[PDB]
Amino acid sequence: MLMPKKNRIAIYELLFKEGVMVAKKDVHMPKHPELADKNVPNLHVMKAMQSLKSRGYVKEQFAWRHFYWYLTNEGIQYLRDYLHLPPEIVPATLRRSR
Amino acid sequence: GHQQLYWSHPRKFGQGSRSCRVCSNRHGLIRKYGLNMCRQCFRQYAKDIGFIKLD
Amino acid sequence: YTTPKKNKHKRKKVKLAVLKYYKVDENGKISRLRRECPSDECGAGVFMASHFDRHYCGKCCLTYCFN
Amino acid sequence: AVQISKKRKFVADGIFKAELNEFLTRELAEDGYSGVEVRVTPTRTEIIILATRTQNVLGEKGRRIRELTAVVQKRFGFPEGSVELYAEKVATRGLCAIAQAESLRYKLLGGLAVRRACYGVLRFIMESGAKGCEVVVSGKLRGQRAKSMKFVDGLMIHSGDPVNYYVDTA
RNA sequence: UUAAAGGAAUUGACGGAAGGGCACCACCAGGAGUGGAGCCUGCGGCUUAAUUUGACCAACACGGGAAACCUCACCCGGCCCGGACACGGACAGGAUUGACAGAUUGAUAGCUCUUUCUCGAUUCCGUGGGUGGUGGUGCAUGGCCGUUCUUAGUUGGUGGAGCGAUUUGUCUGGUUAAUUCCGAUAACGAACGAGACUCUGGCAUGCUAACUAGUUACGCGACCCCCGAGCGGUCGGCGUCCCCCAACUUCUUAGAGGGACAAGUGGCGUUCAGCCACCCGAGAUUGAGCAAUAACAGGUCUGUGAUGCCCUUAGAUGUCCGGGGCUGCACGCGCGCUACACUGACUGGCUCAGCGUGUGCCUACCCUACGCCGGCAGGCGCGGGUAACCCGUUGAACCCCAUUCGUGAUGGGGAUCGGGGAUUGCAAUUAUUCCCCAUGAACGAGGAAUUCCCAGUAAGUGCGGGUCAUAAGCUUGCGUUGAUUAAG
Ligand SMILES: [Mg+2]
Ligand SMILES: [Mg+2]
Ligand SMILES: [Zn+2]
Ligand SMILES: [Zn+2]
């Protein structure tokens, strides 16, 4: 899209602390509810996750009006390199509940 | 873009703002009881809502 | 089907390939040539504009008088 | 905040119930979904799936529940610690119509003859202890004009109220 | 010159062919009408920059489509990219964002331009490839729906008949709303539809239970009262689960069970099914839902991240914004409102309902009591209600009683049109609606033709949902008043 560097790390850090993010199909909403703190319009939330599909890192289902997304493991080894994270940090995907 | 007047017409009162939560249409939708579904849309899920017919 | 009026181009920028905003004498000298912006943020940081007479803070869109 | 009226309590939970039924159709169709059933409590609320292949909905130490616990949680306004999922096997896989309608979907995606494939699921319900079943396959079969082939077997009612609970449609 | 022409049988469809049945989407007997008038609204036509469009019993108040803009496609213009990825280039010694000012616009669109500051790999460019579409194709489809089709109809198994398509089962007859039953019988046993069923309505002074329903009794308060009493009369005035300063369920709301089966009794009928009468009874046919087999080249790709294929993809059919149109009128048609008056219209009294809906995740805005301003719409202050808790005991209209008017296009009728006042809204002009004064048009019961209906029915009369910021002449529900005709 236009891809500001502050908001991409703002959406990736939640998209890596859990393996999901739950945007809704309306571009005319200037406030994503689950971030709600760095004045993202969810254009940036859409058009990031468009790019994550085309590399094959994320997955999506298109509910009634909601997009759901999921982390493939090739996305996790992509986000642990792009967020510069050491190879012990894993999301709530693998085993965080017993 | 040029955000001052991209989406500047007021989507407020009137059928330029009501939409189907389920189908994404603006025509014929039912705003009774806070449903906001498309009328064509309403028939599918009406058994799942809990709306029975006469039998 | 025709489009007679020719909407002419997109926006391609000015493409001026030199910075050079600090003149130097006497073997090393700090000297401004454009005014700095009087905002709360960029004192002696990002410049204020140098028009033929007036000055304008480019980042936060405040302006000086036409003089 | 302020709570809304009992008329619009009961259409909110139904459209809660209708919404996740539509998503969990889209996700678990390749894993034999066959419905959900909800429990609202003033605690953790407990949502149980009725999947046939409960092996496939479980991830490696249960990944594909825990992200599917979250997409319900991070949409329908549940705080951290109020909603959970359970996978449960439906008894008689070949007796609820939602189950094997998706089975003969993914039999048709294997490139089978439609007449050979529909017989085997027609045979599957009737040998599973049913009272009657019929399958209508309608669309563009071999031919340019579309046509429908029905494969009725057994006996089956059509009218009155007892076609509400003696039958299930898919 | 030509690939059939023909013969016999079978199944349908049709017959201005018989026979038996049946339906107010059929008639009779009728009622109310519609068609005539003004207007409201859809359709054709014309006109247009555009008047976007889909549909011709089973299109035409239909797309729940009552469009100020948005919707929104169509027309005149003007921005934006929300063109993912993949490759090459551009690419720290100079890729790309944003923006004050001015001729520049319709526009405080850096749209562009003159000039110059600013943004930090984000992108930009070429080439492939996505993607979006209220773009095409409902004759490429799914799903849904309409219909032939509200009528009784449909199909196997196994036997019987035929070379066979097929047929018997599924019928002479009686009977039924009904292949409904009784019987007759190369059929026997079954299935579906019909029916049962579910919802609903009518009855239970019997059962259960009520400060979010009530009565009744009893306290209190007020008021009348021959005359002056009161266990007198009235009171939706107050209290009696407020910690007993009463009981109870008739009325109200349900829940369970009851109740009606053609049972009883005559008559008819093969004394078979059943029919016709009655008595008891609340009721001796309440009303609707679902609803088969096989089909329609029915409708809908403009309802849908249901979808194939094609088209188009940046000077974009994407999307946003400003205006305009969908309302334009020599005419024709279809739903419908108000009427043509005295069985009325006014004016003032008077007393009666039921179904239901009400403050929202996004999403702003709800129903309104009461008080005080206004001659009216309305304007404020102040409450209550997320509801058997408040509006509300929903003082609905017609009807009823007194008044005025007198057969005159009249005080019938209220179209048209001028001036004003308010509300909704970003905006009321091509009048949103409402209010006030004034203006006072056809219209005297409507030719041929044609529609719906037979009991709380037709019809009159209002009321509430939907649409809804503003709003109903439409629809879908309610009660009220209530029939004339008919059992063919
Ligand atoms: Mg659609
Ligand atoms: Mg007269
Ligand atoms: Zn500053
Ligand atoms: Zn096309």
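We're sticking with Swiss-Prot numbering for chain D, so the shown stretch reads 2-171, in order.
Each residue, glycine too, has its Cβ placed from N, Cα and C.
The feature domain 'KH type-2' is assigned by Swiss-Prot to D:21-92.
Here the residue is the original one, but Swiss-Prot notes a mutagenesis experiment at this spot, D:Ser6 to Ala: No effect on phosphorylation by CDK1. Greatly reduced phosphorylation by PRKCD. Abolishes phosphorylation by PRKCD; when associated with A-221. Under DSSP, D:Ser6 (mutagenesis position) is assigned to coil, being neither helix nor strand in the three-state scheme.
DSSP classifies D:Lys18 (mutagenesis position) as helix under the three-state reduction. In sequence order, D:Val39 make up the list of same-chain residues 6 or more apart from D:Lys18 (mutagenesis position) whose Cβ falls under 8 Å from its Cβ. According to Swiss-Prot, the mutagenesis experiment D:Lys18 to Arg carries this note: No effect on sumoylation. Abolishes sumoylation; when associated with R-214 and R-230.
Where Swiss-Prot documents D:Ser35 to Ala as a mutagenesis experiment, the accompanying text is: No effect on phosphorylation by PRKCD. Remark: D:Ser35 (mutagenesis position) has D:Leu51, D:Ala52, D:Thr53, D:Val91, D:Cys97, D:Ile99, D:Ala100 as non-local neighbours, by Cβ distance under 8 Å and separation of at least 6 in sequence.
Classification of D:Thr42 (mutagenesis position) by DSSP places it in coil, neither helical nor stranded. Record note (Swiss-Prot) on the mutagenesis of D:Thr42 to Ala: Abolishes phosphorylation by MAPK and translocation to the nucleus following exposure of cells to hydrogen peroxide. No effect on phosphorylation by CDK1 or PRKCD.
There are 8 other CB atoms within 10 A of the CB of D:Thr42 (mutagenesis position), with all protein chains counted. Quoting Swiss-Prot on the mutagenesis of D:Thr42 to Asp: Phosphomimetic mutant which is detected exclusively in the nucleus.
Around the Cβ of D:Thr70 (mutagenesis position), a 10 Å sphere holds 19 further Cβ atoms from the protein chains shown. Quoted from Swiss-Prot for the published mutagenesis D:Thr70 to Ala: No effect on phosphorylation by PRKCD. Abolishes phosphorylation by PKB.
Experimental mutagenesis is annotated in Swiss-Prot for D:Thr70 to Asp, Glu or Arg, with the remark: Abolishes phosphorylation by PKB. Under the DSSP three-state reduction, D:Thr70 (mutagenesis position) is assigned to helix.
Quoted from Swiss-Prot, the note attached to the mutagenesis of D:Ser139 to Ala states: No effect on phosphorylation by PRKCD. Cβ neighbour count for D:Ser139 (mutagenesis position) (all protein chains, 10 Å cutoff from its Cβ): 10.
Record note (Swiss-Prot) on the mutagenesis of D:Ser149 to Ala: No effect on phosphorylation by PRKCD. DSSP classifies D:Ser149 (mutagenesis position) as strand under the three-state reduction.
Proximity to chain B, defined as a C-beta distance under 8 Å, is registered for none of the mutagenesis positions D:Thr42, D:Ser139, D:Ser149.
Using a 10 Å Cβ-Cβ cutoff, D:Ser149 (mutagenesis position) registers 9 neighbours. Measuring Cα to Cα from D:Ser139 (mutagenesis position), the mutagenesis positions that fall within 10 Å are D:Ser149, out of D:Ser6, D:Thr42, D:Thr70, D:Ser149. The subset of mutagenesis positions (D:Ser6, D:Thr70, D:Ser149) lying with their Cα within 10 Å of the Cα of D:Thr42 (mutagenesis position) is empty, i.e. none.
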